[PDB]
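Below is one structure; the comments refer to it alone.
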Amino acid sequence: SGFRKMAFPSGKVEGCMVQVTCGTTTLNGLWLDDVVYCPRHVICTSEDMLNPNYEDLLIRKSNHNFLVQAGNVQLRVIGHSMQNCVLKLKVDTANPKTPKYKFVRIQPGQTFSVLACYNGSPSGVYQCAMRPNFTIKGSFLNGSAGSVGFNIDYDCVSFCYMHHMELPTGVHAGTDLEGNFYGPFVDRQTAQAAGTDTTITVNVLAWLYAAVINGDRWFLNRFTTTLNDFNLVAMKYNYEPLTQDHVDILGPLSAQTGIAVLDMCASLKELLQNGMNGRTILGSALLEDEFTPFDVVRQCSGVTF
Amino acid sequence: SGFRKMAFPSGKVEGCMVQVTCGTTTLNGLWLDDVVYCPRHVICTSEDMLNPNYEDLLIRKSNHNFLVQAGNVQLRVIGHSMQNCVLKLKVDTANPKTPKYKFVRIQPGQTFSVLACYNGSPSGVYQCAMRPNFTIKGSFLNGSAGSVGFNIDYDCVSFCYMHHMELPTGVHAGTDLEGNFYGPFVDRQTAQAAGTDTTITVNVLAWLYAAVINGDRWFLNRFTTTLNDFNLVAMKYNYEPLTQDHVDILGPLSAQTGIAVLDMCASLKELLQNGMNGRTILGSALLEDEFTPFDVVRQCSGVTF
Amino acid sequence: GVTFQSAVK
Amino acid sequence: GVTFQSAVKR
């Protein structure tokens, strides 16, 4: 029993974190085999932040202009290239701690663990979600760029996010590990702003299913809904539309609990109408949307209470 | 910017987790130097648990009755003894991954990171507080006993909790690493329940300071209060009394944000008496009490390990 | 109830 | 505005 914002154990990622310095600029890099991945804006100077030409900035660098430090060891850089908005520094040592890994680009609504780092060293680990507006609500300070987000289902690390920058409202933007930004953002300090964000409906339904698995039913009601009518109501509260794909994804939780998906949608409609009237659900007084259906099955018992 | 429930990096602890099996009972152990620590209830059958005599049950066990697995390696058990409610299995190899560590017993209100494990393999990490009623609101299923809680400081892992049991309300109880229970709980199958809890006042104040650091200021007001006036409200709302020591601990945050502790206390008093009037703080509609003053400093200043 | 959270091997 | 979260080298 219980239900927590549960991250993956961070050791397999800790073993890949290094510091990368170019000029007077430093951030974190990810050392996998003989490549160090890091945001390309490490090659900017304070003159290059609104309209850098990264091809031009990079052609001016040699291998030995990149200082890569793995704990007390300086790694030797023997090649460098850029792929979209990440640099790839080839080094002459394969990381002995490289885990089994893959790169994955995720969709909005997906969750992942973040290992926040400064100067190549870990500060802490927390759970995040990719918001519908392609930002993440992280906790990041200057020097955190190159920190990564990941999952570790089944002993393979899937790296899905690398941190680049903070937007004016204090949320965060970055790329996959191929250097392609999530959302319409660019690695320029020119004015950019998160779009209007919405609530991740399929994840709120997942978490209501978690509440039932753990023993609580107070929020259910006797009604059902069509998918159409549900979406017409939920979008009046800035919820994302629920698709038939989402309905399909919730099938296993619906089966474990005996509550049809569209009946849980009816419950959610009433919760949005009523609030919780002084109650809590899994320890919260708001409807939580950063747990996916897969996260709920990962964390909860297979036997409902 | 941002503020998340943040755990310590768990890598140092991951390298210490092993599987311990005795008979048909399996749980986790903590391998440090040449000793594996685990809950002494691993030696019990279900019938044993109704009225166990642990010394008597342990006398019947030989070293080869304890199967200890570190990844794919069986450890050779060369001795066995018990300290309070933990077993100490001496093995013939010192763990080469033993970190700098100490065993520390914490007090209610202090936080720690939990490394949830099954079958000796780390599965998740999350942040916990020791509640005033000495339970923890964990997330644990069968097989999680022997999972540990810890803090880090610079180089040193301070182990403070080893998981034993779940109570009827779904909260959790366990020991320090010397086998002493937190709370009035016993490792016997008999009726037991969490007592009524309270809210950790100094932690709520710390989180209000975190909110101010993040730009959430709507709850500040012109008023101040006194310790005695504030503690009458704390009693009425089942909050822990605030002490002078607590005020002193918040001093950093109070001189930093620009808001004195008893000024922030007048904000908390107003929130207890009036609620939040539809607003939220740091994304919560509840007053959060599982961040200590040091947790806030460590996250907001990017302390690393 | 009260559960000692070992698992069956 | 938009802030790259590199840091200045110590």
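So for chain B, numbering is Swiss-Prot's, and the shown residues are 3264-3568, in order.
Cβ coordinates are placed from backbone N, Cα and C, and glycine is handled just like the others.
Taken verbatim from Swiss-Prot:
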ACT_SITE  B:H3304  active site, for 3CL-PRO activity
VARIANT   B:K3353 to R  In strain: Beta/B.1.351
VARIANT   B:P3395 to H  In strain: Omicron/BA.1, Omicron/BA.2, Omicron/BA.2.12.1, Omicron/BA.2.75, Omicron/BA.4, Omicron/BA.5, Omicron/BQ.1.1, Omicron/XBB.1.5, Omicron/EG.5.1
VARIANT   B:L3468 to V  In strain: Zeta/P.2
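Checked against B:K3353 (variant position), the recorded positions B:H3304, B:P3395, B:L3468 differ in C-alpha distance, with B:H3304 being the nearest. Of all Cβ atoms in the shown protein chains, 27 besides its own fall within 10 Å of the Cβ of B:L3468 (variant position). Separating the Cα atoms of B:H3304 (active site, for 3CL-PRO activity) and B:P3395 (variant position) is a whole-number distance of 25 Å. A gap of 16 Å separates the Cα atoms of B:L3468 (variant position) and B:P3395 (variant position).
DSSP assigns B:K3353 (variant position) to a strand. Taking 8 Å as the upper bound (exclusive) on CB-CB distance to chain C, the recorded positions B:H3304, B:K3353, B:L3468 give B:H3304 in sequence order. Neighbour counts of Cβ atoms within 10 Å were compared across the recorded positions B:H3304, B:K3353; the minimum falls on B:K3353.
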